[PDB]
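To start, the structure under review is shown below, and the notes come after it.
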Amino acid sequence: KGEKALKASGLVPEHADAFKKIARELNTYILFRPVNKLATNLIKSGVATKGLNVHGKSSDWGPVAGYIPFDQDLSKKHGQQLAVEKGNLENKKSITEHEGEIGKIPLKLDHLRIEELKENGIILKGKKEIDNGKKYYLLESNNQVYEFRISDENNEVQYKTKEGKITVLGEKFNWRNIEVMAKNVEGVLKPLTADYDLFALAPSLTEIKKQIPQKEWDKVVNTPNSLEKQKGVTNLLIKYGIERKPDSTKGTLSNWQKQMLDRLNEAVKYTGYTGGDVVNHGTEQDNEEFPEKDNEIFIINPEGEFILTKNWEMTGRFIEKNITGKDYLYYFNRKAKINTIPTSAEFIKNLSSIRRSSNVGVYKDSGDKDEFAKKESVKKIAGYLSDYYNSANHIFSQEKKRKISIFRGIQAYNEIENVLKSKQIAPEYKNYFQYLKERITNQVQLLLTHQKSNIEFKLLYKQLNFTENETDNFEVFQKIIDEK
C-alpha cells in the first residue's frame, strides 16, 4: 500500500496518475493485477502490450525477455526442456491462429536496459575474446548453460548459445533474431510485450444510471418492495450481461464493460503511452488456460488511494467489506472456498474438464429421458450458481444479499439432492457431487452462523419444501429467518 504498492506492483506511475484522472472524471472503482518492472520500461519506451493471443507469459529473468517468444525457453519453462517443443508448437499455432493482422518483427533493442540491469553482474571482467568475428559486448548471463546475447550494432538481436558447451536440450540455436508476435494498431506494426492486467470494477449507481438508458432508472423510482427491485436488477443482468462472447481478441467481456474500459483507458493518449488500451485482455479468472492463484491485487479508487494487498483470504475480506459490504455492486469478471467460489461459467468449465477424462458418470453421450432430465437439472443448477452472485440487492444491508444468497444456495442444494436419485453413476462424477455437496453445505452453514438466527442446516432443509414456485417460498424463508 502507498508508493510501496506502485513499486512492488511494478507499473508506470504516470499511467496510475492518468487512471486517477479518468477515475476522478468517471467514478469507477477498478482493480489491477501487478505486472513487473522488467517489461514496464518497454511500456514507457514505446512498444505496447499484447492481447489474449499468447498465453505463455514472459519470464521474470532475462535482459532480452519481457516479450513473448517463439521458443519458450525464454518463458516460464526455464530448464524444463521437455516442454519447449510443446512451447514451439503452441507458438506455431499462436502465429497461425491470429493471421490477417499479425507480422513478424523482433524486439527493438536498447543499450539502456542492460545498464539499468547492471545489478545481475552481467559483465565478467576477465578475458576479452572476439567471438564470431565481431566486436561483441561480452556478457555472462544468469547461468552458463545459455547466453542471451543482445546485439551492439544490429537492430535485430544476435542471441546465440556458445560453441563449446553441451546441454541436455541439444538444439544449439543459431544467431537468429527473436520471433515475437505483432499487432496492427493504426496501420503501423508494433511488437507485443507483457500485457497489463486488471481484476474487477465496482462503479457508482449514478454512473450506471447515466450509462444505461433512463427508463430502467425511472423504473427504480417506483420500487416500494425489494422483490421487485430484485426482479429489475436480475432481468437487467439477463438482458445485458449474459451475452459473454468467448473471444480471443480483447478479452471475454460484454459491450458496456468494453466501452467503459476503453473510456477508462484512453486517458494515456496525452501522457506517453502511444497505444491507448494498456490492457488488451481480460483477467486471470477470464484467462481460462491455466488457473493462476493471484497472490496480490492492486486497488485503485477514484478518491486516490494506492493499496496493494498481501493475503488472498484478506483480499476476499477487502472485497466483501469494501465492495459488497457497502452500497456497491461487485462487477467482477465471471475445501478452501469459504466465501468466493469459481462461478457458474467456471462450473460448466470444470464440468467439461472432468468430462474430457470421464467416459461415463451422471449423464453420457446420448439423449434418453434420464440423460436430458439430468441435463436440464444441471442447466438449472448452473442457473442457480449464477443467481447465487445476485450482488445487486444492496438497497438494504448486506444481510439482504446474505439471505438471497442462502435462498439461491438452498435451491441449488435441493437441485443436487434431486439429481442423486438416479442410476448407479461412476465414482468420478459421484465424488464430484460429494465435493460439491460438502462445499455447498459448509458454505451455507458458515454463512448462517455468520449472519443470524443460530439455525441448523438440516432444519432449514427439512422445513423448506418448494416444488414448482419460488416467489411463495421466499416468504416462508423470510418467516423462518426474519421475524423471530
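Using Swiss-Prot numbers, chain A covers 297-630, 651-800, in order.
The backbone N, Cα and C atoms fix where each Cβ goes, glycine too.
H351 (active site, proton acceptor) is surrounded by 15 other CB atoms, counting those within 10 A of its CB over all protein chains shown. Marked as active site, proton acceptor by Swiss-Prot on the basis of experimental evidence: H351.
For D491, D493, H577, the entry in Swiss-Prot reads Mg(2+) binding site, with the evidence type experimental evidence. Around the Cβ of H577 (mutagenesis position), a 10 Å sphere holds 25 further Cβ atoms from the protein chains shown.
Annotation for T579 (3',5'-cyclic AMP binding site): spatial neighbours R329, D493, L494, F495, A496, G547, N629, criterion Cβ-Cβ under 8 Å with sequence separation of six or more. According to Swiss-Prot, the feature 3',5'-cyclic AMP binding site maps to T548, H577, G578, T579, an assignment based on experimental evidence.
Swiss-Prot lists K346 to Q among its mutagenesis entries, and the accompanying note reads: Loss of activity due to inability to bind the substrate. Non-local neighbourhood of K346 (mutagenesis position): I364, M477, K479, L488, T489, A490, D491, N576, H577, each in the same chain, at least six residues away, with C-beta under 8 Å from its C-beta.
Annotation of the mutagenesis experiment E436 to Q in Swiss-Prot: Decreases activity. Annotation note: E436 (mutagenesis position) sits in a coil segment as assigned by DSSP. Less than 8 angstroms from the CB of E436 (mutagenesis position) sit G417, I418, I419, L420, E443, each of them six or more residues away in the same chain.
Counting every protein chain shown, the number of other Cβ atoms lying within 10 Å of the Cβ of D491 (mutagenesis position) is 24. As a published mutagenesis entry, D491 to N appears in Swiss-Prot alongside the note: Great decrease in activity.
Record note (Swiss-Prot), mutagenesis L523 to A: Little effect on activation by calmodulin. The unchanged residue is displayed. The secondary structure of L523 (mutagenesis position), as reduced to three states from DSSP, is helical.
DSSP assigns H577 (mutagenesis position) to coil, not to a helix or a strand. Swiss-Prot lists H577 to N or D among its mutagenesis entries, and the accompanying note reads: Loss of function.
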Distance, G578 (3',5'-cyclic AMP binding site) to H351 (active site, proton acceptor) (CA atoms, angstrom): 12
Pairwise CA distance, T548 (3',5'-cyclic AMP binding site) versus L523 (mutagenesis position), rounded so that it is a whole Å: 31
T548 (3',5'-cyclic AMP binding site): tally of other CB atoms within 10 A of its CB: 21
Alpha-carbon spacing, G578 (3',5'-cyclic AMP binding site) to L523 (mutagenesis position), which is rounded to whole Å: 33
Cβ atoms near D493 (Mg(2+) binding site) (within 10 Å, other residues, all chains): 25
Intrachain C-beta neighbours of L523 (mutagenesis position), sequence separation six or more, cut-off 8 angstroms: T787, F790
